[PDB]
Structure formats: structure tokens, C-alpha cells
Amino acid sequence: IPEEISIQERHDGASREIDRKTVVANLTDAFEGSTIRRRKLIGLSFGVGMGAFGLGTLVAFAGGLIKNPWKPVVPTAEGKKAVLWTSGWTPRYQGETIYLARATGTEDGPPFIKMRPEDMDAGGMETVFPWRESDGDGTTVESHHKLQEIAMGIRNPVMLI
Amino acid sequence: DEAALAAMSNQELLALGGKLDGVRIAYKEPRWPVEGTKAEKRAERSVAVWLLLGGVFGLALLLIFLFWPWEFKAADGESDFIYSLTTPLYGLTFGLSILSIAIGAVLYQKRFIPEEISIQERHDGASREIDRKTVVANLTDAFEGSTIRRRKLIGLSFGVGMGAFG
Amino acid sequence: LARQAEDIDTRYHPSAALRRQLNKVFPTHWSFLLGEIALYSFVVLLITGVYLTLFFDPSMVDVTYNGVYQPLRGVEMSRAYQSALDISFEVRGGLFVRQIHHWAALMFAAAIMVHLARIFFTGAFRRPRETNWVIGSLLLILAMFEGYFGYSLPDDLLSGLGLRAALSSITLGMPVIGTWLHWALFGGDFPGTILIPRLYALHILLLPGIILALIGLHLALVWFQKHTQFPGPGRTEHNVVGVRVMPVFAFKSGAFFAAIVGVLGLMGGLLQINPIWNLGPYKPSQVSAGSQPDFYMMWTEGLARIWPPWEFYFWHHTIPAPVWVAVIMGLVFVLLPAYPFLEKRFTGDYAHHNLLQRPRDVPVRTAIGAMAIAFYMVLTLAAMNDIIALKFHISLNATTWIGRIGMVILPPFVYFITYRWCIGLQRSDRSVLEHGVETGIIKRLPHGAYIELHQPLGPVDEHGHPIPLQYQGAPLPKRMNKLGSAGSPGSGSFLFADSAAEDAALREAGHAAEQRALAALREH
Amino acid sequence: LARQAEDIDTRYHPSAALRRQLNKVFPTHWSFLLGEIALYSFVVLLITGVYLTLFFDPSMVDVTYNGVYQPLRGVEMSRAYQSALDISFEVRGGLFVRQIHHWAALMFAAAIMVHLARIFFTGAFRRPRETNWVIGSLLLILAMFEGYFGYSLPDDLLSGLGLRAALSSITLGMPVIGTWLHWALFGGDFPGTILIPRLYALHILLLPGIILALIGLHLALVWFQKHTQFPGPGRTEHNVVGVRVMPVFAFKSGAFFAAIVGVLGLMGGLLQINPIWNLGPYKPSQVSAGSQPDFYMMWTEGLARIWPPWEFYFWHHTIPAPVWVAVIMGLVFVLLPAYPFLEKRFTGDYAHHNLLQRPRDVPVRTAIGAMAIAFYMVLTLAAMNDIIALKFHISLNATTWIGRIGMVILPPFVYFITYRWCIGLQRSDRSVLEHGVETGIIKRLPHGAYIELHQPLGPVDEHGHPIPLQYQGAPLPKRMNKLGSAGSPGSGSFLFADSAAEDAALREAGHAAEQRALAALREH
Ligand SMILES: CC(C)=CCC/C(C)=C\CC/C(C)=C/CC/C(C)=C/CC/C(C)=C/CC/C(C)=C\CC/C(C)=C\CC/C(C)=C\CC/C(C)=C\CC1=C(C)C(=O)c2ccccc2C1=O
Ligand code: HEM
Ligand code: HEM
Ligand SMILES: COc1ccn2nc(C)c(C(=O)NCc3ccc(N4CCC(c5ccc(OC(F)(F)F)cc5)CC4)cc3)c2c1
Ligand SMILES: COc1ccn2nc(C)c(C(=O)NCc3ccc(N4CCC(c5ccc(OC(F)(F)F)cc5)CC4)cc3)c2c1
């Protein structure tokens, strides 16, 4: 393809005064001809009306997402608490037994089994979860749901040293 | 023109712009030639009350959305009837507010903005021969200058390559 | 804001394109807003759909409800149906929003159809605008299929039946490809695991994008090829008579937008549409009695209902009945975009046109359009067989045969009547051109004769009879009161009168301005 | 195609805008393609993402795998992770496509950063173009967050840790709003059921739409405010010297597009990125050692690592440490778009500029930019603490303290060195302007003196010394071979020579054309 050089004649800067004066005259005449400047009541009522409509609409748009983080929804032994203060280690009926179960990685019957103090040496660590024997092994769908919700709780895991 | 484009009034500037664009506005007329009358005040008040209603019921929409019983309560013991009115109220306030605003705007345009007629100077059809000849010369020279017409092997290999890739 | 405006002007210096766009002239006919209706409906659809996407989960995995709606607790359903129920019952203002969405979809379709009717009957598709007609046809097809994919998303019993029958078992029956298309689309046999996510992706991303691009192209073509207009006093094939954008047209357009949004909000708040909770989740073993789609697919359903059972069985193969529906549908969708070229081949007219035609001046095209509309109405009414036969006490087989025969004898009858009606209107126009406008006053003419006191529209001859005018493609007045004949009421408010000076001044200035407008537009 | 071209011309008559766009001149500097790189990366991203949406299912419900990948059979995972595994292992060519997608995202980010560096150092943001700078900054922020939301979609262990830490526990810690934002965004506490569908909707629909609109506006502003250029022989503030679009520029742009697509395909086929199957599904109880986000969030991670633990506890309340990260990141994102106004307030220069600056002529801005780049590099390297301390045998606490101190002492050191280096380059330019170009030849001058045989760039005085030139903002030659001094090899092919006549003719015509180009561009 042949080699070439070209020059473009920018023509930058402000417009020619012709166009500026004509367009500003058009805008000013379209505004002054409507006589809206000397109509105070119409303008102010229009403003308040549009403002109220816009405010109500935006509030209704962004109002379905907002939730209260402190409403008591979690049942405990002293009534109901907010989610951000219960843990799953929280007792439910004033004196229930919560074992320190450990995960086995298999799904025949136990995904969680109890522990004894002798199942660990002086240099060991283990992760444990709250058991609540009323949850049972993972056979039925009900117990399977209970266990899969125990396994996924962001404040449940505990290190045993 | 000149530098003395100033000292020119508004209407000469507007007609100058129009003629530069090809527009020729005929018959521009205000709506109230006589001064303050009672008809003008009545029309202004009528245009204003619609926008007042629109704003009032936008506020009503906000209040209803904030403080109305909305949760599902349906049963046959406690016949709620307050929950069955929760969506109708949203619609009735929202739509009516914005409708009132629209009607106020239409009335304002129909009774205060001046009446006009304009003509636009279509300029349709084929282009002026100047532009057609120049653009076709540009295209033809850009094509013939690359010498691709007398390069058969390059063109055909290019075609087969692009076709296979695609 | 002088400082900001000037600094914008030295940085960008538009000042000439802004002037070129502020002086553009647009014709003002009530019939030129039927496209604005569809545009505003599309905008509302975009907004409400963007809101809805924050709560919808498009999965087909099974769960048990365990929600707030009690008559469905313990029932096993998909995740999409549960998400739709959660939108309906557990988000403050969600039912309102999805009802607005559905009503806006319906208004979108209806406005598109009315706009197409206008474009066809006025003849606005001729030489400079065939491609714009083609783009419009593509937009119509896309809108139909987008609405279909949309209401099939929260899979309940009705949507499931519609999907199954139409999509699965018409794609399954195509002659050679057939099952290959079915398995490429569903990933397997009908109830799969990838159908709803695929429809969701198609519905929120692809088709809206294509529709947005095509709408942009449509409006650009309309902007740069200036609008058409009706013949009239000062109208020619070389000018556009109307109002400039600058003060007026933007104002009218915005007010219309607000009014349409108001109507949609009202009827989305007060009328109920698609109550999915009264239905149940989709299950292949149960069915109900009203299984219709939305009114823009009812013609497809009706065509499937009233088409006779003609199948072909040859060596080791089978061609079922719904193939017929397939080819007829395709033939319609192919005959729609290719009409201007057919008409220009048949009439042999290839000139530029910027003035519209009145539908009464083109009898053959008006008759063709009326025949097509009658066919569409027959197909749409044949889709609500059950409802019609139940509410109005008619046999069901009777309605099937009524549709099957009407499909053949109603279009030609409508054609004949429409042709004769158009020519009758033309003759009624020529009569008021030859004589004057009938006033309705009777005299007795002392030798016992009754005359009726016509009123001429132009000059008169020596003996009082008007000289006949020539037709110019513009409408003519027929009532004496439409011409200023009996007008000028009092100038009170409603119960108290104004002064006499105010009344006289206002009446007199109004008369003067009217006369000046008339005399100005004639002379150009 | 004469008939079709003419009929297009009588229907549309462009013929003048096409000529106005076919003659536009574009400067030709290698540095003006760094934006084309990002544009082409974005196009490839669009295409591959549209392909990917046909197979992805964004749910958070739990399933058991039961697939083809054996070391994960029987493991309970979400539906998104399973869909990603199915894309990877069960669609012919899916792994290739998602690897191309990820590599294209990385190249998008890198090209944007290099383009920003160019724009900043050459000074192309001055009076007519501050708004274009602002639009670019917004595009950068949006690209960062879009990539983040993108790689957090197939929720596995690493993506889950990133989400949890950054999003959940930095939004949770804001002073007053805080938990309200967290619950509005997640619908509840961290592991919810609406997070992944919401991210999916944000990632495929909203942010791509905003980015597309902003890119359109960016390119429009660049098209109508013509490009800048470097000072040179025939360049002024009133003209653009380059090549026309018509034959050349479109060709070069398309070839560059194809080459970038080729590079992306090669490195998406040969290098592996994000092997999600080696990881596992996200579970809140297990973790790994790497952590690490993609390289455009590493500075955020590093800032969180090396910021000291300063918290405030007052009455019944707590202000944690990550608040600091929040305000520092906001301060950076606010200081980026507001730079041109700061510089024009501080230097007091408000004139139009169309000629660029060499980075060596503006020492203070170059030093500021080098300091900012050094800060960014320190923050990015402080994010791979574990990898550095493991591969290169260094203590971990040592790397933490090295970063914590470098964050304060490296930027000023870099500033000082960059200032002195810029002034040194200026002096080296002035020396070759005063004298000639050093040739490197030595003579002995019979009375035992050594001279070095400079070569003048302009006229000479009576006694052979060149008269000093004036600096004009353009680069100067430093090597004698860059000027034609030793050139003209043989004219064979590689192993067999051509005739002497051919060699002489080609050499002589080439010399003539070079001289004519030079003499033509001078004279204008
Ligand atoms: C047809 C239909 C009705 C039949 C019915 C069929 C059926 C029944 C109905 C629908 C059924 C379903 C299955 C249909 C499937 C549809 C499916 C969803 C298809 C999707 C479509 C497709 C595959 C999407 C992917 C492709 C697409 C995303 C890529 C397009 C690229 C995009 C849009 C462009 C973006 C960039 C753009 C803004 C800039 C353009 C480039 C610009 C103009 C030039 C560049 C440029 C400029 C501008 C400079 O100023 C400049 C200055 C100095 C130096 C350099 C440059 C420079 O390079
Ligand atoms: C453009 C033309 C469109 C049409 C004709 C259309 C039509 C529909 C209809 C009729 C429904 C049924 C709603 C119900 O019965 O509750 C629906 C659902 C839905 N639409 Fe659209 N829609 C359109 C555009 C969009 C867009 C652009 C989006 C998102 C960006 C969207 C998002 C949705 C979603 C998420 C649903 C399912 C939510 C639900 O069913 O409650 N739609 N669509
Ligand atoms: C525009 C800038 C974009 C960026 C920076 C980006 C970035 C990313 C990244 C890094 C991933 C992770 C992929 C993986 O690790 O396998 C991803 C996933 C994904 N992207 Fe994008 N993307 C962009 C645009 C798009 C678009 C426009 C679409 C669709 C139209 C899309 C569709 C998807 C989908 C469906 C996924 C999930 C599929 C999967 O993870 O395998 N992306 N994105
Ligand atoms: C809700 O309750 C009910 C109860 C009963 N009915 N009965 C019907 C008919 C419906 C109903 O909704 N109809 C609307 C409808 C009709 C056809 C399609 N197809 C697209 C796919 C298919 C196809 C065929 C051939 C193809 O080949 C080629 F690739 F195009 F070449 C491609 C696609 C063609 C038909 C889609 C929606 C309904 C609803
Ligand atoms: C992948 O593996 C790993 C392993 C370990 N790490 N460690 C880190 C830090 C990451 C990581 O991904 N960092 C990137 C990152 C950082 C911060 C945010 N925020 C968004 C929300 C947040 C916010 C705060 C206040 C707000 O208030 C207001 F709304 F603005 F008003 C709003 C939003 C602001 C910052 C988002 C991404 C990572 C990844």
C-alpha cells in the first residue's frame, strides 16, 4: 500500500459568533415566550409536585431491599435474639446437652460423632461442631437438612487444643 | 455578515438562525393579547391545582408505602381485608399522582405556550453530483492504488484462509 | 449559567448541531404517537425488569416450600417457582412490580400491532422506507418471542403446559432435523435441568440487547429520513409542516410519557394478572381446563386447534400434523417483511413518496388489510373455545367447526364489503365537492317546493350555484358546526359572567388570530 | 455494484458524511494503540461471556456431584460449582472458552493500566480533555469491580474466602450504616441464598451495560475532539499530521485486532488459569494457604495486610481496623479523577493544548507518577507475602515489616531519583544540540592530540564548528547509524545475489523517495 502523509485543519476553539448568538436567541425566546417567568404559582407548584412524586417513587423502589438487622428471630433460652448474637452453641431450653462432635468425611451414617478426652495426644488439634443428639445421623431428609445446616454456620467451628 | 451582528434584536437573530437551517416559522401568536383578565387568572389557577393534586398524592404514596399493613395475613378466622387493599393503594396513589402531573403539563402547553407553524425544506433525493463523484473517486483510488486487482494469488489465498478460519 | 455554558462551548463548540437539532420540524397528527406508546412501554419494561432481577433465582432443583403462603406449605416445587412466590408475598411491593411488568408487556404488544396497522394503511412503507418496514417486522417477531420466554420463567402448571406442548412437541416433529433440534435446545428429553437458566439468559440479556440495537437503528432512520405527512393546505412533497422541537415537541412527548406511565401504574395496581399461587408448581401428571397463552400467541394456538388431522405415513417414517402449523407460521413470518416489494412488483410504481394516502383512496390494499385482520380475529377467537362455549352456551364441536369454516368464508366476505365501503366513501366525498355542505335547513318556496340550503366551499356562478372544486387528497367538512357556524359561548367561568368589554375583546382577538393563521398558511 | 450503490444513494444520499469520515487523519505513533488493546479485549470478553451464559446455573442449593470427575464424587456442593465443573469437563471446548475468558479479563485490566500511564505521563489530559479523563477513571473502577464479581461466581473455596473477608467483613464494619448495608446486600447474614444470583445479574447485565455506554461516550469524545500529537517537523497546534483512515488506518487497526485475538487464544490454550477442581466447594470450616485475589485487587489486600491494628473503643461502641482500608481506598478513588483540576489550580495554566509533552520536560509530574507507581508496586508485592517467603527463604514477619517500612521510605527515594534523572536527560539533549552527534572515531592530530569527530546537525561557522540549535520539543538522534550513515546491504534474497542494475535502480529510487518525503514535509 502506498506511503502517504496528510494534514487535517483542526478548526478548534469556540464557535463562530454567528452560531452562538443564534442558538442563544432561540433558547431565550423559547423560554421567554412561554411567560413562565412571571407565573410564580405554576412554577412552584410544579416543582413541589415533581419533587414529591420523585421522592415517593425512589423510596418505593429502594424500600423492598432494606431489612432490620436487630429483629429478634432466633429462639433461645431467654426469649428471642438477633442473628448476630446467637452462634449455634447457644442453649435452647435451659440445660440442654451440646456435644463436641467431629467430622468424619463419610456419609454412610455418621458425618458427626461424639468424642472422648482420650482421643487426642498432648500435641494435637481438632475441629469440633455442636451436636445436639436430637439431630441424629444423616439418614432421613429431616436429619440430613439439620446436619447440612450445622456444617455451614459461620460461627460454629471450634479448635480443641 | 459582519462584526456588527450585535445591536440586532432577538427576532432578527431568530429568523436568521431559521433561514440558516431552512426553517421559516410563520404565524407565531401569544395566547393572551389583552393584559390581566379574569380568564387568564382562572386558567392559571386551573393549571396549578392539577400539579398540587399530583404532589399531594405523591406524598400520599410515600406515607402509604411506609405505614400500611402489608404482610400476608390471609385465613378464614381473621378476615384481614386490610392486606387485600395493600397493592391497590400503591397503584392508586402512584398512577394518579403521575397522571395529574401529565395533565397539568398538557394544559399548560395548550393554554400558555404560543401557537406556531413552521416549514422545514426537506431536501430529499439523490446527493449533489459533487459529493457522489468525489466519494466514488476516493473509493476507486483507494482500491486501485493497493494494486490488489492484479495480485490474484494474494487475494485468493487470503479468501481461502479467512474462509477456513471462519 | 453563563460561565459553565461558555466553557462547554470553548471545549466542544457544538453550537451548530444543537441549532440544527433544535429547529427540526415534526408533523402534528394524533396518529403519529402510536410508536411513542411502544417506546415508552419498552422503557418501563427495562426498568421493572432490572428491579426484578435482584430477587429471581432460575433453578430447576426441587425444594419444599416452607414459606408464608399456607395452602402450599409442604409441597415440593422448583427453585424458580419458590423465588416467584417469595417476590409475590415476602418483598414489600414486589407483586405490584411484577404486575406492572406483565401489563407493560401486554401494552407493548398491542401498541406495536396498532402502529403496524397505521403504517400499512396509510402507505408509509413506499420507496424510501422499505428497509424501515423490514426492521419493524423483525422487531415485532422478537417482541412476540421475548414475551413468550418471559412468562414461561416462573414455571407453574400453565407455563409448563405451554412450554411442553408448543416448544417441545412442535420442535420434536419437524421432518428430518427434529429431535436433533430438541436435544440441542433442551439438553435431552423435555423436563431437563438446563431449560430455565437458558431461558433466563435469553430473556434478560440477548433479546433485549438485539431489540435495543434495532430500536436505535429504527429511530435513527426515522430521524434522518424526515417524517411523512398527509396532504393539506400548504403541504408539498418537498417540505415538512408542523412545529419545531424546541419549545413544543419535547414538551408534548414528555407529557405523553408521563400519562402512559400513569395509566400503566393504575392498571397494574387495580387489576390482577397471572396469579401464580392459585396454580401449582409444574408436574407432568396434572392439568387444568383453560390453557391459553397471552393474546399475541393465541393465533398460533387457534391455528393448531382448527387445523384438520392430516398426517403422512410412508416407508419407516411419519410426518405428523403440527408440521402444518410450522410451515404456516413460517409462511406468515416470511410474507410480512416482503410485502412492499410484492406491491411494487404488482402495481409497477417505483417513485419517491413523502405524502401519505387516505385509506379510502386505495381500495384494494384496504380490502387486503381488512381481510388479514379478519383472519387474525378468527384465529384469535378460535383459541378461547372453552371460555366461549362455557360462558355463552354453545357446543364445543360447534365452535370448532365454526372456526374451521369461518377461516375460509370470512376473509372474502370482508374483502368484498371493504371494497364497496371504500368506494362509497369516495362517492360521498365527491358529492360534497360538487355541491356544498348540507346545512339541514328546509324551506318551502311559495310554489310548494322543498329545498335544503347547501353552503358552498368556494366561488359561485351567476345564478348562485357553486362551481365544482377538484379533489386534492385532503379531508372535507361534513357538519356545519365544524366550520365556525354556531359558536362563541359566554365568557364567564361556569356560574358567573364576565364583563362585556372582556368578552368582546377576547372574542375579537381570537377571531383575528384564527384568520391570520389561515391566511398565512395558504399564501406560502 | 453500481446499481445497488446508486439506489442506496438516492434513498439515503450520504455521499458527504462518508467522504468526511473517509478523509479523517489519525496520527501514527506506536503509543496510540494501548487503547485499542483494551477495546479488543473487551470485545473478546463480550463474545466469550455470551457463549458461557448458555451453560451456567447460578444457584446456591446443595446437591451431590455424581459426575465424571471421580475425586469429587459424593461430595455435597452448590449448583453453581457443579455447573462450572460441568462446563469444564462435559462440554466439548468449554474449558478452553473459560480460560480465554479469564485471560482476556487479565489483559483488559493490564491494558487499561498501561493506557492510563501513557495518558498521565504525556500530559494528554489538559484543558480540552479533563472530562475524557474523568470518564476513563470511572471505566477503570467499573472494570475492577466487574472482574471481582466475575471470578467470584463459581463459588469454590478461594472465591468464598475472598467474598467473605473483603465484602462481608469490611461492609460489616463501617461506622454507623454498616450492618444495614450488609443485610441489604446479602439479604441476611453472610452465607445466604440470594448472593450468587444477585452477583450473576450484576455481572452479566448491569455493569457490562454501563461499561458499554461509557466506552461509546469515550470513543465519541475522542472522535470529535481530534487526537493529540507529539511536536515534530511539520506539527502545529492547528493541524493533524498522519495518515487518512481510507486505505491505511482501518487496515492497521484490523490487523492489530487479529494479532491480539491470536495472542489471547494461544495463551488461553497453553497456560492454565483458575483450576477450580483442584479446590473444593466453599465450606466455612476449611481454608488454604494462598488466598490472593487477581492482580488488580492485590493492592487492596496488601493494604489490609500491612496496616497496623489501630482501633477505637468509646462508649458502647467499636470502630475496627478495616475502616482504615475503607477510607484509604475511597481517598485513592477520589484522588484519581480529580487530578487535572488540582494540577491546573497549582500550576495556574488554563490554556488549550494539542501538542503533547515529553515526560523528561516535566520533571515534577514525572516524579509524582513514579512515586505513585512505586507505592502501587509495594502494595502489590506485600500481597504475596506467603509465596515470597516460601520460595525465597525469608521470614514472614520480616516481609511484613519490610512492606510496612517501604510504604513510607520508597516513594520519596523514587521521587528524588526520578527528578534528578529527568534533569540529566534534559542536559544530555542540550549537549547534542550545542555540539554535533558523537561518531566514536578518534584521531591523533600530529601534535599528539585526541579529538572525536562530531557530526553537525545544521549549518557551520567559518572555522568548522557548528552553530548551536534551539530546542523544539522533539527527540534528537544519538547514534550515527540511525541517521543514514552505514546502510545499503546487498539486494539478493538471502543466499543468491541479484543483478547490479536491479540493485542500483532500487537503491537510487529509494533514496529519491526518502529525500522527497523529507523535503515535502519540511516545506508545509
Ligand atoms: C431473526 C429472528 C427474528 C428469527 C427468529 C429466531 C428465533 C425464533 C427467535 C430468537 C431465538 C433465539 C435462540 C435467538 C438467539 C439469539 C442470541 C442471543 C444471539 C446473541 C448475539 C451475539 C452472538 C452476541 C455476541 C456478539 C456481540 C456481543 C459483539 C458485537 C461488538 C459490540 C456490540 C461493539 C462494541 C464496541 C463499539 C461501541 C465501538 C465500535 C468500534 C469503533 C466505532 C471504532 C474504533 C475506534 C474509534 C471509534 C476511535 O475514535 C479511535 C480513535 C483513535 C484510534 C483508534 C480508534 C478506534 O479503533
Ligand atoms: C423487552 C420485552 C419484555 C417482555 C415482552 C417481557 C415480558 C415478560 C412477562 C410477561 C413476564 C411475566 C411476569 C409475571 O407473570 O410475573 C416476564 C417475566 C420476567 N421478566 Fe420480562 N419482559 C421483557 C423484558 C425484560 C427485561 C429487559 C428484563 C431484565 C433486564 C426482564 C426480566 C424479567 C424477569 C426476571 C422475569 C421473571 C420474574 C417474574 O416472573 O416475576 N424482562 N417478562
Ligand atoms: C466486561 C468485563 C468482564 C470481565 C472483567 C469478566 C470477568 C470474569 C471472570 C474473571 C470470570 C471468571 C471465569 C472463571 O474463572 O472461570 C467470569 C465469569 C463469567 N463471565 Fe465474565 N467478565 C466480563 C464480561 C462478561 C460478559 C459481558 C458476560 C456475558 C454476556 C460474562 C459472562 C460470564 C459468565 C456466565 C461467567 C461464569 C461462567 C464461569 O465462571 O465459568 N462476562 N467473568
Ligand atoms: C399455555 O398453554 C398452551 C396450550 C396449548 N398451546 N398450543 C400452542 C401452540 C401453544 C403456544 O404457546 N404457542 C406459542 C408458540 C408456538 C410455537 C413455538 N415454536 C418455536 C420452536 C419451534 C421450531 C420449529 C421449527 C424450527 O426450524 C427452524 F430451525 F426454525 F428452521 C425451529 C423452531 C417452532 C414453534 C413457540 C411458541 C399453547 C399454549
Ligand atoms: C480471594 O481470596 C482472598 C483472600 C483474602 N483476601 N483479603 C482481601 C481484602 C481480599 C479481597 O478480595 N479484597 C478485594 C476487595 C476489598 C474490599 C472490597 N470492598 C467492597 C465493599 C465495601 C464497602 C465498604 C463501605 C461502603 O460504604 C458505602 F456504601 F460506600 F457508603 C460500601 C462498600 C468496600 C470495599 C471489595 C473487594 C481477599 C481475597
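Chain C is numbered as in Swiss-Prot, which gives 14-537 for the residues shown.
Method on record in the header is electron microscopy, 2.9 Å.
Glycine too: its Cβ is placed from the backbone N, Cα and C atoms.
Under the heading heme 1 binding site, Swiss-Prot lists C:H114, C:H216, citing sequence analysis as support. The Cβ of C:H216 (heme 1 binding site) has 21 other Cβ atoms within 10 Å, all protein chains considered. Annotation note: C:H216 (heme 1 binding site) sits in a helical segment as assigned by DSSP.
The heme 2 binding site annotation in Swiss-Prot covers C:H128, C:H231. Taking Cβ-Cβ distances under 8 Å and a sequence separation of 6 or more, the neighbours of C:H231 (heme 2 binding site) in its chain are C:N145, C:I148, C:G149, C:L152.
Record note (Swiss-Prot) on the mutagenesis of C:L176 to P: Confers resistance to LPZS. Remains susceptible to IPA. Mapped onto three states, the DSSP output places C:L176 (mutagenesis position) in helix.
On its own chain, C:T313 (mutagenesis position) has C:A179, C:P306, C:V338, C:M342 as residues at least 6 apart in sequence with a Cβ closer than 8 Å to its own Cβ. Among the mutagenesis results in Swiss-Prot, C:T313 to A has the note: Confers resistance to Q203 and IPA. Remains susceptible to LPZS. The residue drawn here is the original one.
Nearest in space to C:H128 (heme 2 binding site), taking C-alpha to C-alpha distance over the recorded positions C:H114, C:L176, C:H216, is C:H114. It is 15 Å from the Cα atom of C:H216 (heme 1 binding site) to that of C:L176 (mutagenesis position). Ligand 4 lies under 6 Å from the Cβ of C:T313, out of the recorded positions C:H128, C:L176, C:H231, C:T313.
The number of other CB atoms found within 10 A of the CB of C:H114 (heme 1 binding site), across every protein chain shown, is 22. Proximity to ligand 2 at the level of Cβ atoms, with a cut-off under 6 angstroms, picks out none of the recorded positions C:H128, C:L176, C:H231, C:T313. C:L176 (mutagenesis position) sits 21 Å from C:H114 (heme 1 binding site), taking the CA atoms of both as reference points.
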